[PDB]
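One structure is given below, encoded as structure tokens.
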Amino acid sequence: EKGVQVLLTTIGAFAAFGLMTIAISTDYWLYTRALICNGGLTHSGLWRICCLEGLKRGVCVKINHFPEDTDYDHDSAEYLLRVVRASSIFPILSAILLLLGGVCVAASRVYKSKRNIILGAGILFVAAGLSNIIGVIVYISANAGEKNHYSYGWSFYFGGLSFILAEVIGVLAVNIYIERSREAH
Amino acid sequence: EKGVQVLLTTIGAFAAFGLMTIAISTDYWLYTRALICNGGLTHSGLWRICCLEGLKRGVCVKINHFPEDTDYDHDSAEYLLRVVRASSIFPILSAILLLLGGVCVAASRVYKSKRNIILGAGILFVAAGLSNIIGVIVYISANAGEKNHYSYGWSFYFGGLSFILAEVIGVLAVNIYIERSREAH
Amino acid sequence: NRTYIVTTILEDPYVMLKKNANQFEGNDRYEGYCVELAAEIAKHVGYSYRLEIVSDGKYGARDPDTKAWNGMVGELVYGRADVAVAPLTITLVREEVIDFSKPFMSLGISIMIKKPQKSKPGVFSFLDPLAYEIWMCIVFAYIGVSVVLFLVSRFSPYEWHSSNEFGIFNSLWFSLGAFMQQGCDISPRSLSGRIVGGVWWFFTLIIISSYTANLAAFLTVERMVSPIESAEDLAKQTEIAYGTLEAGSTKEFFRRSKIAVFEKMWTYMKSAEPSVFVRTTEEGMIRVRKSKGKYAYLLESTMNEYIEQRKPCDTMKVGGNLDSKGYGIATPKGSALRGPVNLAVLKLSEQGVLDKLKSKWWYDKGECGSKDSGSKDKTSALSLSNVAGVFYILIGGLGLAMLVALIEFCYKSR
Amino acid sequence: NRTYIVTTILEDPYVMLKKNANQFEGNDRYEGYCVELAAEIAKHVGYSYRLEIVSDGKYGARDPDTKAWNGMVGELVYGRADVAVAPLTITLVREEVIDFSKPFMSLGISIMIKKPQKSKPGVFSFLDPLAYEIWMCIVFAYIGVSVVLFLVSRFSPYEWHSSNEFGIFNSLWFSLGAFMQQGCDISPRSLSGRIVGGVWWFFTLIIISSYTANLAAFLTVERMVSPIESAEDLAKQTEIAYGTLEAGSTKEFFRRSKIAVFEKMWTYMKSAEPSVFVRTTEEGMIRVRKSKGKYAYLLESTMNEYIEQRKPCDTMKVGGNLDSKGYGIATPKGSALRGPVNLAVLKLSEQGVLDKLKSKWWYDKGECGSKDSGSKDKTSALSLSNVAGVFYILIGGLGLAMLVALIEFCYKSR
Amino acid sequence: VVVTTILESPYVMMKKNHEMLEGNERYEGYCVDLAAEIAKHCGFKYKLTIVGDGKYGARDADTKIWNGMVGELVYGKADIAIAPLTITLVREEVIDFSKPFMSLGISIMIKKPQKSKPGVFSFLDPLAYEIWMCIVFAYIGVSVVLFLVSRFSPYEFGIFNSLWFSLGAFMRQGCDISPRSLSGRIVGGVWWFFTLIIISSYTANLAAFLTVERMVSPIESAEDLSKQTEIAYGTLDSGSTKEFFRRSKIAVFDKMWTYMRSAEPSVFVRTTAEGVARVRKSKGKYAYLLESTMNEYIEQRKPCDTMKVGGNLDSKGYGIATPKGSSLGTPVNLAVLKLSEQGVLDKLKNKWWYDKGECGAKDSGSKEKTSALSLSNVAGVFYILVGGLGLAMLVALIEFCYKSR
Amino acid sequence: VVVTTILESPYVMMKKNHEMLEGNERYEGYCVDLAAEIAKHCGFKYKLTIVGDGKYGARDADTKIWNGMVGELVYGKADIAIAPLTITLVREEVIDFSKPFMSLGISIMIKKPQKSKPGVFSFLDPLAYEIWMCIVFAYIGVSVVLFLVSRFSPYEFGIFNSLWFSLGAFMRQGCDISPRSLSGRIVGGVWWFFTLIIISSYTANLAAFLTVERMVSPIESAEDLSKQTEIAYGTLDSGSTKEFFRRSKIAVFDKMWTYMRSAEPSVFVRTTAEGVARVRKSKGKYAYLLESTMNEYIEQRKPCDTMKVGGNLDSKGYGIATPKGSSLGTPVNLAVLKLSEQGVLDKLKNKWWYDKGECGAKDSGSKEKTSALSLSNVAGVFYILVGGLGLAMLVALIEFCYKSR
Ligand SMILES: Oc1nc2ccc(-c3c(Cl)cccc3OC(F)(F)F)cc2[nH]1
Ligand SMILES: CCCCCCCCCCCCCCCC(=O)O
């Protein structure tokens with residue numbers, strides 16, 4: 001309450017925007033073994049795997065997502081998963097929606113008469129969550145194959161907070177639109 | 001309606017009383033083979049099995065319910081089932097309750113001022129059903145042992161109607177007690 | 001040019017008397033795999049042949065006391081025959097006294113079983129996990145529970161003339177909703193009605209879990225059925241019976257067999273009762289058809305395949321061949337006809353001629369056809385045949401509901 | 001009276017050097033099954049004995065090139081010994097040159113496996129049928145569904161300022177009730193909220209059926225585990241490895257074995273890698289302990305039982321005895337001591353003396369005891385160990401609820 | 001030469017062709033096969049012979065003469081006994097035994113553990129009594145905690161309605177009311193989560209109870225047979241087995257002998273066939289103690305109703321016998337071994353017990369099968385139902401009479 | 001005397017003790033064992049010999065000379081060839097073959113059908129598309145029938161609320177409303193009964209889908225291999241197998257030859273090892289056509305990744321060879337039969353293929369196992385969920401803009 005509810009919204013969007021962009025471009029998502037090392041430890045990511053021990057240490061190389069196999073351009077479902085996983089459009093989309101939503105909120109402190117601007121931002125913050133939780137199901141389902149052991153890093157959890165924060169600021173932005181409308185009716 | 005609701009109640013009790021007593025003392029319940037015949041066809045009952053073909057035909061002999069076995073007086077649950085199945089107290093109880101209930105109803109046409117007499121009869125008609133449906137679970141669970149084929153007769157279904165009729169006249173007797181009470185209040 | 005004798009035998013389909021042979025004469029009186037083989041052989045070698053059946057009606061055997069060869073082998077050794085195109089299994093005793101060509105058909109012992117039926121699941125098969133008595137006692141207990149609830153909710157004037165909505169009709173509705181794990185718009189408020197509701201709920205929970213679990217057991221067990229696929233499976237198990245033809249050399253192969261498997265089967269064979277063995281192969285066929293999958297005959301591959309394409313096609317060859325043998329063409333010792341015969345048999349074998357004739361006389365004349373026989377969906381997913389009865393019940397209930405709606409409209413209007 | 005030599009061997013527990021043998025002297029320097037047997041034998045026969053260990057430290061063998069007997073057999077043939085009370089397996093080569101008494105202990109080859117552990121199910125094992133990712137994605141999807149429902153039910157002023165009860169808190173309540181198949185006091189009335197509710201309901205149905213089915217599969221599979229109970233089970237399967245002592249006569253029994261089973265095991269034995277065999281029986285014991293149930297040693301029954309009653313008792317004898325043999329007392333050819341020795345061994349055998357001594361030195365000195373070893377409940381009913389975590393969750397939730405009730409009271413009062 | 005023998009299956013049993021074939025081929029069995037390889041190694045001629053008198057051998061307490069098969073060998077009536085004769089002190093003093101060609105021991109015989117008749121309250125079997133007991137306390141605990149929360153910190157949820165809410169949550173039924181506070185909602189959720197696991201656990205394990213049959217014997221040893229008292233056990237009235245328990249000083253077998261004599265009715269029997277039938281008829285309440293070989297043979301014969309359970313209580317063996325001062329003594333002593341290392345005796349053991357076995361020699365012959373649930377399976381919950389309805393009417397009248405007053 | 005031979009496992013393979021042991025014991029295999037019994041029957045002396053040139057035998061189209069192992073026998077370099085030589089016309093004209101000691105045929109080789117990667121919308125697998133399709137029509141049918149009943153014969157239950165009631169009944173969730181008429185209640189009950197069967201059927205069959213693994217090959221013959229086009233198949237570039245399809249006039253094998261030459265990329269290979277790897281790498285999209293013996297041997301060798309499927313397309317055999325006019329011709333012709341009836345050749349067949357088999361020779365070596373469900377198993381219903389939420393917000397704005405107008 002007290003009218004600082006907007007400040008929490010725009011603060012959350014900016015942090016939730018950073019915690020997603022930083023998560024994408026940091027490649028400390030997974031911790032596993034893949035035989036590229038010489039398998040050996042890795043701290044992989046959305047784009048590039050990177051060995052951690054052995055002679056190859058501190059050297060990071062792009063992940064293929066298309067090793068030579070008959071399934072390439074053959075399995076409709078498997079290929080489509082690999083297209084979206086390679087592009088990572090869904091996590092990338094999530095950061096875009098938070099950016100637009102934060103702009104709309106900041107563009108609602110000015111043009112303070114309008115209320116439907118805030119409704120857009122609240123929807124974008126909500127739609128960011130759906131893209132985010134889609135962007136992790138794809139990543140998890142893609143990593144699986146066919147008793148190896150893996151672990152999840154801290155860039156993974158950075159994407160997790162961006163879901164929680166985005167869903168919170170969707171609630172507050174709606175509550176703002178509710179409160180604003182009642183004052184106007 | 002129209003006050004003949006009592007006539008249906010007492011008519012049902014008298015028929016439901018006959019259809020149960022006749023069912024008990026008729027021994028055309030089951031149709032199976034038991035090796036007493038020479039196994040061969042039977043039309044068994046609650047008390048006496050009776051062959052149907054072979055040299056032994058038209059000769060009916062009591063069912064034992066206690067062939068020589070270690071379970072006699074040893075298995076608490078199995079022995080108790082065999083005590084009640086041999087006595088058939090639950091079906092015999094059901095006909096008694098219908099008889100008392102019909103007497104109470106006939107004793108309510110006279111002493112027409114009272115209403116709590118009818119409530120007793122409605123409860124007895126209901127309690128007859130519970131004893132009846134107990135009296136058939138016992139009979140079915142007792143017949144089983146351990147791919148033979150059996151079939152159920154028409155004295156079985158006579159006990160079935162006594163359940164249906166008894167539960168119907170429990171509804172009508174209660175509805176009478178409801179209608180009588182409202183006229184008095 | 002001197003015509004040469006052939007000495008076939010009337011075993012099916014190698015030689016068959018034609019549909020109406022009385023008007024026909026000569027070699028055209030007959031047809032079969034062996035007849036066309038002899039035609040091809042005569043074409044390649046360059047002679048002319050005159051077919052014949054052995055008077056004895058048998059293939060070949062050594063008379064022990066008489067020291068005499070019977071059947072076709074006898075007709076070859078004793079100059080009554082120059083060729084033998086029929087199926088003569090290559091053996092040591094036969095090869096000693098006569099010369100065999102290379103085999104034109106390789107075969108062996110095989111297992112013959114009653115074909116699994118379509119196994120139509122049947123309407124009202126979803127009730128199978130629970131007995132008829134359970135369902136009917138559920139119905140009667142539902143009636144009793146509804147009546148008791150109506151009583152203990154509509155007996156007391158102190159809450160009646162004021163109240164409870166639990167009449168008989170709403171009580172039946174409540175019980176029906178409770179049994180299906182669906183809530184209703186009402187719930188008991190008294191202690192009696194609440195006891196009734198709780199115990200009925202417990203009954204419902206137990207019964208539904210029992211249905212689901214037993215159905216899962218049914219489908220799992222029906223999925224793990226391993227059909228017979230070899231002889232070792234028959235050796236390990238003993239539920240399904242199996243036997244041979246006692247007259248023939250099949251029992252000669254089993255009595256003498258030294259491998260652990262076939263020795264085990266031989267020990268089972270004579271010990272069993274009343275008779276796994278059967279006098280004639282037709283009798284074994286119709287016995288396996290009548291046994292309802294409980295008897296497995298043991299037979300040459302060729303007759304098994306032949307029977308598999310003759311009406312009634314309630315039989316199936318299963319597994320591979322236990323042994324390996326070969327039918328072959330025979331000639332007397334030292335005949336000038338040996339070389340051309342063997343070379344022509346091989347030349348036909350590299351060509352598709354023998355395979356063509358086999359496909360002609362086993363499959364093209366298949367009364368029941370092949371259609372890639374034995375293929376199946378091989379899917380355990382439940383099908384509409386399993387759960388058709390509940391759809392029929394739904395349709396009947398909807399029709400009854402519309403009928404009762406019409407009756408309600410008529411009663412209310414007038 | 002002339003004292004007689006005995007020539008034991010220090011194999012455990014037949015003869016053991018005492019805990020502190022330096023101060024002790026004579027036959028009291030030693031203890032074991034064989035020592036008490038020799039005491040009883042001397043008592044019955046009526047002589048006095050002086051124990052001895054073979055310098056070579058072995059039982060007996062024929063030197064092929066030297067044509068010499070080693071060990072105790074050598075000490076018996078060459079006059080250095082009058083008796084041999086130690087465990088001497090009865091063989092053809094030994095019995096030719098020396099006289100054996102009747103056996104005082106019958107034995108054979110047996111299977112030694114790592115004892116199955118208690119297998120504590122573990123807290124939070126009811127989550128096993130579904131992966132960690134599924135549970136966490138369920139949580140996040142529940143949050144998303146609740147927020148979306150709150151949005152599409154509390155965004156339109158045309159139904160807001162008038163209305164819907166679906167706030168954020170009631171939306172979370174509705175989603176939580178939906179996931180658990182429990183109804184709530186509210187339900188959506190709009191098209192958007194109804195789409196959300198329906199699809200969430202579908203999700204719930206699929207997920208719960210998956211949990212129940214996979215759990216049923218877990219328990220069923222864990223119930224059908226057939227532990228090893230014989231050698232033919234090891235012959236048929238190949239997942240579990242097994243080997244012998246290569247130095248000893250066990251491999252001498254397996255290389256020469258002619259039965260189909262043991263021939264199959266022998267074929268597996270040498271083919272495998274890196275080495276199923278092991279240099280010493282202690283090494284095989286500790287290897288089976290370390291292998292985590294994946295290696296099964298093959299050993300004499302007596303040492304298997306002995307190891308089964310020594311800490312760490314992580315080992316078990318399984319199945320019966322593959323063969324039958326007998327340890328026995330030996331004497332030189334033509335000795336006057338043969339008859340009394342044999343008769344005394346038998347007289348002890350009909351009495352409980354040998355059984356008493358075996359129970360004394362195998363079980364009464366059992367470091368880990370017996371307590372009717374190997375017994376179990378043998379019940380597949382689920383136990384409180386399996387589902388303890390959900391009770392703990394319930395208790396934690398109740399405590400949190402009471403705490404939040406206190407906080408609510410404090411906030412409302414002041 | 002004279003191979004004295006006795007007839008007992010599979011050691012010696014008359015061949016079906018007893019009349020047309022005479023002499024050596026007249027008889028057949030395990031011993032019949034064995035004497036061929038003994039004579040093949042030695043070379044001596046032999047003729048199949050049966051002991052005229054059915055006794056094995058013993059000395060009368062008064063006459064002091066040897067009856068039966070051994071009496072043939074003592075008095076020179078024969079020269080060898082390839083027969084199932086136990087090695088014993090009294091028999092060794094007068095004749096010279098071979099080494100044991102088949103090791104032996106007393107064993108236990110039981111009926112095969114069949115699928116028991118399903119009991120009432122069998123529907124509780126998927127969950128142990130600990131879970132059922134702890135479900136109730138949680139049901140009490142949750143309903144109480146909902147009452148305290150709703151009264152101390154209200155927004156009806158009394159005690160009587162809270163017990164209804166928790167019960168309706170356990171059965172997946174529709175609660176008439178729902179909590180409206182946070183503290184009441186936290187209690188409902190964990191209760192709701194608790195049920196979902198428990199119902200699935202019941203349904204899941206029951207599917208295992210019906211899909212897979214796993215029958216475990218009541219006993220696996222003799223310790224388990226002496227401690228308990230439900231199951232009985234007996235031996236032949238005249239035999240070494242009764243004697244072995246009589247003279248035994250071990251605590252467990254002394255404990256048995258107290259039971260055996262204090263038998264009401266008598267545990268003992270006159271012949272092994274009586275003990276077989278008593279096991280085959282007592283339905284798992286009788287355990288016949290005999291030798292390990294009849295039990296192994298009987299286990300592999302029809303109707304295939306019994307099994308040998310546990311280890312062996314005693315160690316003994318059968319041995320070929322020759323008279324005192326026989327040139328045959330050392331060959332047979334050297335021949336049975338030569339068969340034993342070679343593995344011949346194992347092959348004959350398999351031949352006459354396991355191979356030529358009517359029961360399939362393994363459980364693989366049997367296959368899993370299902371049965372539709374019968375009223376006996378779930379009769380306990382009909383009784384619970386009908387019991388509850390009688391209670392409900394009973395409680396209502398109490399309310400009626402109370403309300404009238 | 002001179003036993004010409006070639007080295008190919010298990011017929012002849014160099015023994016590990018190639019250096020220290022020389023001569024007959026240098027080599028080992030199926031043929032090596034066989035020549036012992038052939039020479040045991042005949043009695044003649046023999047020495048193990050390898051053909052210097054790896055070819056089996058054929059006549060050059062220009063030179064017209066016999067290469068390889070047969071060229072040894074034509075030109076008198078040896079007298080017998082106990083080796084895997086197919087009986088054929090061109091080889092029979094110049095030398096005299098024995099009878100077939102192992103029957104043969106072209107076969108099919110595939111990768112073992114593995115547990116496939118689970119697909120999205122795999123949660124529908126327990127129920128066929130017919131049931132799912134007919135569930136929807138019933139859902140439409142019930143909701144419609146509830147509307148007509150409630151409007152024509154009222155006591156709200158519109159169309160929009162009736163679709164909600166039926167959906168909430170299918171998911172065992174609490175209906176906000178219930179029918180109050182008899183006709184509306186009859187519709188609800190049968191719908192309620194319908195769901196209870198369907199939900200249990202889904203849950204029951206899924207427990208079978210997870211409890212039991214049942215993998216069926218895509219093909220079981222060659223008809224199924226020619227009709228389809230997803231799976232490929234090839235032969236060696238130079239061999240009889242390519243020739244057999246070339247000259248074949250049967251419709252099915254002529255159909256194959258169209259595919260084989262019209263290969264993009266080439267189906268053919270230069271050696272059998274290439275075809276093995278291509279099957280072991282194509283993940284079930286390649287089917288190598290070869291002889292029935294290598295396939296049986298390979299099926300029993302590590303990594304145990306392939307199987308022989310279907311019957312045999314052609315019938316042929318291997319035969320012992322001798323030169324034209326050899327006294328050895330009739331014994332070997334009479335010896336292989338003597339082995340064949342006695343069953344020796346079967347025992348060697350088991351010895352070198354099945355026994356000494358790395359794969360356990362049966363599925364009993366493998367055991368059932370379970371795996372916790374992963375997100376890939378049930379990702380289809382997360383996508384359906386998140387797809388529905390995006391639809392719900394989309395529909396709401398349409399209502400918003402419409403309501404604004
Ligand atoms: O971009 C990203 N979006 C996300 C959403 C959730 C999680 C997550 C967390 Cl926060 C804890 C535990 C498991 C998790 O993964 C899950 F999908 F839930 F299994 C990680 C994420 N990363
Ligand atoms: C009431 C509206 C229509 C919805 C009900 C659809 C009824 C479908 C019943 C089809 C049962 C199929 C029986 C044939 C079995 C088969 O398809 O092979």
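Every residue number used here counts from 1 along the chain in the order it is shown.
Looks like electron microscopy, 3.3 Å, at least that's what the header says.
Positions of Cβ are set from backbone N, Cα and C atoms, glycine also.
Here Swiss-Prot flags F:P84, F:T86, F:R91, F:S240, F:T241, F:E291 as L-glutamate binding site, drawing on experimental evidence. Under its mutagenesis entries, Swiss-Prot includes F:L89 to Y (Swiss-Prot position 504) with the note: Promotes dimerization. Strongly reduced desensitization.
Sequence-distant neighbours of F:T86 (L-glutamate binding site) (same chain, 6+ apart, CB under 8 A from its CB) are F:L104, F:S240, F:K316, F:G317, F:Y318, F:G319. Across the structure, F:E291 (L-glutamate binding site) and F:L89 (mutagenesis position) place their CA atoms 19 angstrom apart. Just so you know, the Cβ of F:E291 (L-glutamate binding site) picks up 23 other Cβ atoms within 10 Å once every protein chain is counted. Think of the gap as 20 residues with no coordinates, bounded by F:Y155 and F:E156; the Cα atoms of those bounding residues are 9 Å apart.
F:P84 (L-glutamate binding site) is surrounded by 22 other CB atoms, counting those within 10 A of its CB over all protein chains shown. Considering only the residues assigned to L-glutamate binding, F:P84, F:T86, F:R91, F:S240, F:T241, F:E291, the longest pairwise Cα distance works out to 19 Å. Rounded to a whole value, the Cα-Cα separation of F:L89 (mutagenesis position) and F:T241 (L-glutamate binding site) is 16 Å.
Cβ neighbour count for F:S240 (L-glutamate binding site): 17 (other Cβ atoms within 10 Å of its Cβ, all protein chains included). Residues near F:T241 (L-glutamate binding site) in space but far in sequence (CB under 8 A, at least 6 apart, same chain), listed by position: F:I106, F:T235, F:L289, F:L290, F:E291.
When the recorded positions F:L89, F:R91 are compared by the number of other CB atoms within 10 angstroms of each CB, F:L89 has the fewest. In three-state terms derived from DSSP, F:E291 (L-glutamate binding site) belongs to an extended strand segment. Listed recorded positions F:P84, F:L89, F:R91 compared with chain C at a CB cut-off under 8 A give F:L89 as the close ones.
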